[PDB]
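S.K.: Following this message is one structure expressed as structure tokens.
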Amino acid sequence: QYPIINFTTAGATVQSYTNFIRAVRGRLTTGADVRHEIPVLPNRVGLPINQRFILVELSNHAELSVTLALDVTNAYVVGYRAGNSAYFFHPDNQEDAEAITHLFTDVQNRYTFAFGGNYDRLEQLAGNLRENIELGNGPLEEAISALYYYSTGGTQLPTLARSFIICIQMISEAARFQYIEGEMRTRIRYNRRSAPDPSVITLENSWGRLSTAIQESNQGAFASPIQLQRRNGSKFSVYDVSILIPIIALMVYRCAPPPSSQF
């Protein structure tokens, strides 16, 4: 039922990764909502269950496959399937708990983790912060294997958590931010793994706030500036949507768009 997008780390290139992220964005957004040239994800309110999720089937050079389920309202990875088992992060509410029963319905073994899937929780389980977890094609290749082997005892919990952190950033964050997509393209082009710098981390941390600031803006102008960081960790002040058009590819729905109000 739910749309499936396929990606493999096996011989991945800048182009194959670019095609993948473009396809993910295309399945996440409908085109009904574009504000200051930036697309908005579907509103959760009144969204039919048959339109709620997309599936990302990840394959690797090791000939293993896992399927991630993404919530279209926020691009969040809500769980995964590997063969005969599926695992879901602890739902935030009763609506989300019902929603995930519509995923991987023919799987033999269904589990809900007692932990949530946010970075804070995953970092504490990994024993490492995002700033110290290497990203790139190699890490993703390895993450796919780690997810695959969890049900059979091959993967320790910190490795599993680290693997989720890798997947979330290389898929969901890349979908949300052209800038983060670009950072992953660079890693793939040179086949060089590296942890995300402060520019990546601060964008990830600020996605909700940036989405709200843009949507609540007066003709694009922020009421309050948002502080981001450069690659070297120095401050970058954002006052306007204009500077973010090349940076952010999609926003979470936060408010109704104000009337056109042309002069």
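Chain A is numbered as in Swiss-Prot; shown residues: 40-302, in order.
Placed from the backbone N, Cα and C atoms, the Cβ positions cover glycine too.
In case it's useful when we look at the structure, here is the feature table from Swiss-Prot:
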type	residues	note
ACT_SITE	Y115	active site
ACT_SITE	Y158	active site
ACT_SITE	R215	active site
BINDING	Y115, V116, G156, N157, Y158	AMP binding site
MUTAGEN	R83 to A	No effect on the toxic activity but suppresses the vascular leak syndrome
MUTAGEN	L109 to A or M	No effect on the toxic activity or the vascular leak syndrome
MUTAGEN	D110 to A, E or N	Suppresses the toxic activity
MUTAGEN	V111 to A or M	No effect on the toxic activity or the vascular leak syndrome
MUTAGEN	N132 to A	No effect on the toxic activity but Suppresses the vascular leak syndrome
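Walk me through where these features lie, including what they touch and how far apart they are.
M.R.: Residues near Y115 (active site) in space but far in sequence (CB under 8 A, at least 6 apart, same chain), listed by position: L109, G156, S211.
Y158 (active site) falls within a helical segment according to DSSP. Long-range Cβ neighbours of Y158 (active site) (same chain, at least 6 residues apart, Cβ-Cβ under 8 Å): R169, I204, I207, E243.
Secondary structure at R215 (active site), as computed by DSSP, is helix.
Within 10 Å of the C-beta of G156 (AMP binding site) we count 19 further C-beta atoms, all protein chains included.
Secondary structure from DSSP puts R83 (mutagenesis position) in coil. A C-beta separation below 8 Å, combined with a sequence spacing of at least six in one chain, links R83 (mutagenesis position) to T112, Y292.
If you draw a 10 Å sphere around the CB of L109 (mutagenesis position), it holds 25 other CB atoms from the protein chains shown.
Cβ neighbour count for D110 (mutagenesis position) (all protein chains, 10 Å cutoff from its Cβ): 23.
According to DSSP, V111 (mutagenesis position) is assigned to coil rather than to any helix or strand.
Long-range Cβ neighbours of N132 (mutagenesis position) (same chain, at least 6 residues apart, Cβ-Cβ under 8 Å): none.
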S.K.: Far apart in sequence but close in space: which same-chain residues, 6 or more away, have a Cβ under 8 Å from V111 (mutagenesis position)?
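M.R.: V111 (mutagenesis position) has long-range Cβ partners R66, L67, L80, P81, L86, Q90, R91, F92, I93.
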S.K.: At the Cα level, what's the spacing in Å between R215 (active site) and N157 (AMP binding site), rounded?
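M.R.: Cα of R215 (active site) to Cα of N157 (AMP binding site) measures 16 Å after rounding.
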S.K.: Check the DSSP secondary structure of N132 (mutagenesis position), expressed as helix, strand or coil.
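M.R.: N132 (mutagenesis position) sits in coil per DSSP, no helix or strand.
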